[PDB]
Protein chains: 12
Amino acid sequence: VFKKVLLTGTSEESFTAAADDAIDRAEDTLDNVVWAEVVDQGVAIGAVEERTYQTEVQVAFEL
Amino acid sequence: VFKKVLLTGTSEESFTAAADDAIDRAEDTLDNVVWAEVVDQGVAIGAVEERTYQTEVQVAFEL
Amino acid sequence: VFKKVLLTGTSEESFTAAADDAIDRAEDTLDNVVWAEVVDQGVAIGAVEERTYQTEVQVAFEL
Amino acid sequence: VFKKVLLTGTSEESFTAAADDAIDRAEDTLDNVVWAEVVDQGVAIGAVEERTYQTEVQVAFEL
Amino acid sequence: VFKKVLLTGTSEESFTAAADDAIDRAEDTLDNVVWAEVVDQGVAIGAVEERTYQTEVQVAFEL
Amino acid sequence: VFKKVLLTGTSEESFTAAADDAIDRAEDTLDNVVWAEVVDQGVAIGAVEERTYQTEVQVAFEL
Amino acid sequence: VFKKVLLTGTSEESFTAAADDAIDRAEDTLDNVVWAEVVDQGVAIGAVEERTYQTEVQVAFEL
Amino acid sequence: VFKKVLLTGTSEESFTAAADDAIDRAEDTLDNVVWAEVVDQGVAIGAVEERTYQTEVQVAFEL
Amino acid sequence: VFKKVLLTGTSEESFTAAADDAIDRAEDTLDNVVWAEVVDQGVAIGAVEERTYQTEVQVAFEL
Amino acid sequence: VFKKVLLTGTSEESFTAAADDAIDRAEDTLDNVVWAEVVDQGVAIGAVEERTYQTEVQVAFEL
Amino acid sequence: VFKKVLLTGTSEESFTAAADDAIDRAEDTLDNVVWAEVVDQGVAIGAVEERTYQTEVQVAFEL
Amino acid sequence: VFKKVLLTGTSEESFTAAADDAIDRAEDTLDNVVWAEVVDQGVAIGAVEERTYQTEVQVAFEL
Ligand SMILES: Cc1cc2nc3c(=O)[nH]c(=O)nc-3n(C[C@H](O)[C@H](O)[C@H](O)CO)c2cc1C
Ligand SMILES: Cc1cc2nc3c(=O)[nH]c(=O)nc-3n(C[C@H](O)[C@H](O)[C@H](O)CO)c2cc1C
Ligand SMILES: Cc1cc2nc3c(=O)[nH]c(=O)nc-3n(C[C@H](O)[C@H](O)[C@H](O)CO)c2cc1C
Ligand SMILES: Cc1cc2nc3c(=O)[nH]c(=O)nc-3n(C[C@H](O)[C@H](O)[C@H](O)CO)c2cc1C
Ligand SMILES: Cc1cc2nc3c(=O)[nH]c(=O)nc-3n(C[C@H](O)[C@H](O)[C@H](O)CO)c2cc1C
Ligand SMILES: Cc1cc2nc3c(=O)[nH]c(=O)nc-3n(C[C@H](O)[C@H](O)[C@H](O)CO)c2cc1C
Ligand SMILES: Cc1cc2nc3c(=O)[nH]c(=O)nc-3n(C[C@H](O)[C@H](O)[C@H](O)CO)c2cc1C
Ligand SMILES: Cc1cc2nc3c(=O)[nH]c(=O)nc-3n(C[C@H](O)[C@H](O)[C@H](O)CO)c2cc1C
Ligand SMILES: Cc1cc2nc3c(=O)[nH]c(=O)nc-3n(C[C@H](O)[C@H](O)[C@H](O)CO)c2cc1C
Ligand SMILES: Cc1cc2nc3c(=O)[nH]c(=O)nc-3n(C[C@H](O)[C@H](O)[C@H](O)CO)c2cc1C
Ligand SMILES: Cc1cc2nc3c(=O)[nH]c(=O)nc-3n(C[C@H](O)[C@H](O)[C@H](O)CO)c2cc1C
Ligand SMILES: Cc1cc2nc3c(=O)[nH]c(=O)nc-3n(C[C@H](O)[C@H](O)[C@H](O)CO)c2cc1C
Ligand SMILES: [Cl-]
Ligand SMILES: [Cl-]
Ligand SMILES: [Cl-]
Ligand SMILES: [Cl-]
Ligand SMILES: [Cl-]
Ligand SMILES: [Cl-]
Ligand SMILES: [Cl-]
Ligand SMILES: [Cl-]
Ligand SMILES: [Cl-]
Ligand SMILES: [Cl-]
Ligand SMILES: [Cl-]
Ligand SMILES: [Cl-]
Ligand code: NA
Ligand code: NA
Ligand code: NA
Ligand code: NA
Ligand code: NA
Ligand code: NA
Ligand code: NA
Ligand code: NA
Ligand code: NA
Ligand code: NA
Ligand code: NA
Ligand code: NA
Ligand code: NA
Ligand code: NA
Ligand code: NA
Ligand code: NA
Ligand code: NA
Ligand code: NA
Ligand code: NA
Ligand code: NA
Ligand code: NA
Ligand code: NA
Ligand code: NA
Ligand code: NA
Ligand code: NA
Ligand code: NA
Ligand code: NA
Ligand code: NA
Ligand code: NA
Ligand code: NA
Ligand code: NA
Ligand code: NA
Ligand code: NA
Ligand code: NA
Ligand code: NA
Ligand code: NA
Ligand code: NA
Ligand code: NA
Ligand code: NA
Ligand code: NA
């Protein structure tokens, strides 16, 4: 059985690096992370000193 | 990194109050709740004594 | 077996009350109404004297 | 010909009142506003002193 | 309030049995499981000795 | 001209048998049933003694 | 309250004429037809002597 | 950079002519119109003396 | 078994004629073409001397 | 690099068996078939002597 | 109230840089730009000397 | 007439480079490649020694 957690990673560099930020956090806290699906992307501008790319992923892990 | 939980709030009064019901529960159990996105709305009729509005939200919190 | 009818309720007060308007009409004419799913919301402005909220629902009833 | 503008209204009271907030602004600045379609709803929590309902609408006006 | 977990069940027999695999796991670990919604189906071929049906479900439980 | 009715079939055995349950009911009551499209699938757990598969179909018939 | 019926019109000439075919049938059988929304278009080739355009519409009428 | 405006053209003749009605208006008022994407189609019946086809397009122009 | 090819037809006359352009090409090169589903429509303006309607279809053929 | 072909399998028995029918055909004609994603399901009634389940899959293979 | 403009940025380097191209143009011409949502990505090949990445964003600004 | 092939490119570096991987393969094997549309993105983790970005594109070519 696989389970997914819905995480939004952030990066001041790129959408790819924002995806990695989410996956890194999943791997810190979960065993058997197997894949991620991108479900949304966006950019924070107003509330941040530097433009911040965000990539939201469903991160799948095996139970 | 943000994480989302998928909750359905309920209310005998309105869709807005059903959204609040979900968010209230998230805030009882989670720190750093930052926003909610509505993803579905509906109404329970058959199994309830009073019509019950439901609002399903992804509730985002900062990790 | 359940069957659904696709109804748009209207209200000069709220989206919740427009949903109720549709469900009320279903219950006038159908037995065993069990639930409703919201599928669209909108607001009439041009053709009405007062802004009118509309909520479209699939209303499910048991056959 | 109709044209639509994509506006997000806000309210500390309800999703219906947030829709009205957007439509009010359209009517301040545009002639011949005819209807609005709801396209998204959400709730601001983290950055606001009071929970704030948001309703995003395409507001249609006749050219 | 209901909460949903996003699980992918697997089966060498059918999509129905893969849905049951996910629901069985939810019931092992959660109280008050009330319903499941199918959100995706697929088939593993390359990495498995036998074709494996997968059914992804949001499994709802009452809090 | 074809017309569609939106029906949810149920079965304690499979999603295929739940689709058949809906189509059977359409054929009891309608002439010239020609095809069905699956639009949703789910599983009832909380309110039923046995897990019950549901398959919702648009059932098309020729007028 | 408005209600919609889901009809597929057909034409050997165009998608517009197929939409009209559905609406014509609705007007034969229903009072107060007010609008139609196109929800699908396609073309029959295999089972027909002449290519046949199809346009599926939700046809709304006032109750 | 391209920008899009969301316009609904109308025609008493066809969906193609309704698309042209929107594009014509864009070209009256904008330089460097490059393409249009159809995003919705419908038919006005209740409020018009003659059935009126509508085609909604995102009309893209180069800045 | 049916297979689909994803083709975009073009026409200086109409969306219906653009659909026919795609289907004609499929029939030139494939046996047993059975139906087509419209999946997108658009209009070329910038790169063409005359406005050009495009209709994208999945064209199904029996293997 | 993976490539997908869009196939509709058929079966007089079940949606699972219809998926297998498509995958079997892909494996007859392609090397390195790795997975399939279900994208649609339906049932043929009018043109067939026996109800026929159909399952449409994108079948992925490694190039 | 927030308003969104629908812009397609372009870049010969990456999808992230194409998003920035759109946002840069919004900031040249608008006050109070607060966020951007990615809604589409693509690549120009035929009409350009160098492959050109495009990222379409709704860019939100506060009124 | 344009035709599209549905390809998933892969890269150990970025989503942009994964899109290029797919397009490169299309250009190896097809004449008159004109554009690509991104339709999905994801990340392989479990089965690969290094995290691998994937970008799925419809690659359009002129017939
Ligand atoms: C992708 C994205 C989407 C956002 N959407 C919203 C929104 O719908 N409403 C809102 O008040 N703020 C939103 N914000 C936050 C907004 O830019 C700002 O920080 C304040 O919260 C409101 O000006 C969003 C930020 C990002 C990065
Ligand atoms: C929004 C909503 C959706 C529902 N959908 C279903 C359903 O698909 N199937 C079902 O058996 N009951 C459903 N129910 C519950 C149903 O109304 C009733 O309580 C029994 O579970 C079946 O009659 C739903 C209830 C709500 C509020
Ligand atoms: C949610 C909603 C959507 C509408 N969409 C349309 C439309 O697409 N075209 C149209 O002519 N009128 C539409 N109307 C009606 C319109 O506001 C007005 O009453 C006249 O029919 C046209 O100005 C709509 C009304 C509502 C409430
Ligand atoms: C509906 C809604 C959606 C939002 N989405 C985002 C988002 O995707 N990313 C983000 O950084 N902030 C988002 N925000 C703003 C967020 O709650 C907060 O104000 C800061 O901008 C980030 O903590 C959103 C706010 C609202 C009301
Ligand atoms: C439904 C489904 C979807 C899949 N999608 C992918 C994918 O997008 N990329 C991938 O590398 N492997 C995917 N795989 C796994 C793939 O078949 C194989 O096991 C290796 O991971 C890559 O050949 C998928 C497997 C299944 C069952
Ligand atoms: C597919 C499906 C969806 C359902 N969705 C809901 C829902 O959204 N809300 C609800 O109160 N009950 C829902 N129910 C019914 C629920 O499981 C239970 O019977 C009671 O109605 C609420 O616990 C659903 C049942 C099924 C089979
Ligand atoms: C828009 C459209 C969609 C169709 N889809 C299907 C389908 O999914 N399966 C099928 O057996 N026949 C389908 N047919 C009918 C098919 O072309 C033919 O008449 C036989 O029913 C099967 O070859 C479709 C026909 C049209 C016009
Ligand atoms: C495509 C289309 C969609 C429409 N949708 C609505 C609607 O949702 N609600 C409404 O009151 N009127 C709607 N109208 C207008 C409606 O037909 C009539 O003119 C009055 O506005 C209500 O009877 C629509 C008109 C068109 C052409
Ligand atoms: C339906 C349609 C969609 C198009 N989309 C794009 C696009 O996203 N980006 C682009 O550079 N050109 C696009 N073009 C082509 C564009 O109009 C023009 O020919 C040049 O390629 C760019 O100005 C499109 C053309 C059509 C007909
Ligand atoms: C899933 C499915 C979808 C279909 N859709 C259509 C359609 O849209 N139009 C049509 O004429 N026939 C359609 N058919 C075929 C139809 O049932 C019958 O065989 C004749 O082609 C028309 O009565 C479909 C068949 C199946 C199995
Ligand atoms: C993302 C994207 C989508 C496009 N879609 C189309 C289209 O649908 N039709 C078209 O003629 N050209 C399209 N073009 C432009 C096409 O590649 C070329 O420049 C000419 O306009 C037609 O060969 C598109 C370009 C891009 C970048
Ligand atoms: C985007 C993506 C989606 C995937 N989806 C699935 C899936 O649904 N099921 C599966 O068994 N493996 C999937 N895989 C492959 C999975 O990570 C692993 O390689 C094995 O195939 C199962 O652990 C996917 C891989 C990628 C890159
Ligand atoms: Cl989710
Ligand atoms: Cl409300
Ligand atoms: Cl419907
Ligand atoms: Cl706009
Ligand atoms: Cl979750
Ligand atoms: Cl099954
Ligand atoms: Cl109906
Ligand atoms: Cl036409
Ligand atoms: Cl495809
Ligand atoms: Cl828009
Ligand atoms: Cl293909
Ligand atoms: Cl990138
Ligand atoms: Na989730
Ligand atoms: Na930096
Ligand atoms: Na988002
Ligand atoms: Na921000
Ligand atoms: Na009350
Ligand atoms: Na729901
Ligand atoms: Na109920
Ligand atoms: Na219906
Ligand atoms: Na009032
Ligand atoms: Na609507
Ligand atoms: Na109106
Ligand atoms: Na208040
Ligand atoms: Na939003
Ligand atoms: Na906030
Ligand atoms: Na077995
Ligand atoms: Na999936
Ligand atoms: Na596999
Ligand atoms: Na049994
Ligand atoms: Na459902
Ligand atoms: Na239940
Ligand atoms: Na003719
Ligand atoms: Na269809
Ligand atoms: Na046919
Ligand atoms: Na005329
Ligand atoms: Na519309
Ligand atoms: Na009308
Ligand atoms: Na001409
Ligand atoms: Na397109
Ligand atoms: Na063009
Ligand atoms: Na394809
Ligand atoms: Na049999
Ligand atoms: Na289909
Ligand atoms: Na049939
Ligand atoms: Na817009
Ligand atoms: Na460069
Ligand atoms: Na696009
Ligand atoms: Na190009
Ligand atoms: Na590397
Ligand atoms: Na995918
Ligand atoms: Na993997």
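Note that chain K carries Swiss-Prot numbering, so the residues on display, from first to last, are 2-64.
Header lists the method as X-ray crystallography, 1.6 Å.
Cβ atoms are placed via backbone N, Cα and C, with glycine included.
There are 13 other Cβ atoms within 10 Å of the Cβ belonging to K:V35 (riboflavin binding site). Annotation source Swiss-Prot lists riboflavin binding site at K:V35, K:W36, K:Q55.
In the three-state DSSP scheme, K:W36 (mutagenesis position) falls into the strand class. The note that Swiss-Prot attaches to the published mutagenesis K:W36 to A is: Abolishes flavin binding; when associated with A-55.
Mutagenesis annotation in Swiss-Prot: K:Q55 to A, described as Strongly decreases affinity for riboflavin, lumichrome and lumiflavin. Abolishes flavin binding; when associated with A-36; the structure shown retains the original residue. K:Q55 (mutagenesis position) falls within a strand when secondary structure is assigned with DSSP.
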Integer Cα-Cα distance in angstrom, K:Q55 (mutagenesis position) to K:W36 (mutagenesis position): 18
Pairwise Cα distance maximum in Å, riboflavin-binding residues per record: K:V35, K:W36, K:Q55: 21
Cβ packing number for K:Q55 (mutagenesis position), 10 Å threshold: 24
Other C-beta atoms that fall within 10 angstroms of the C-beta of K:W36 (mutagenesis position): 22
Neighbourhood of ligand 46 - recorded positions from K:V35, K:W36, K:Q55 with Cβ under 6 Å: none
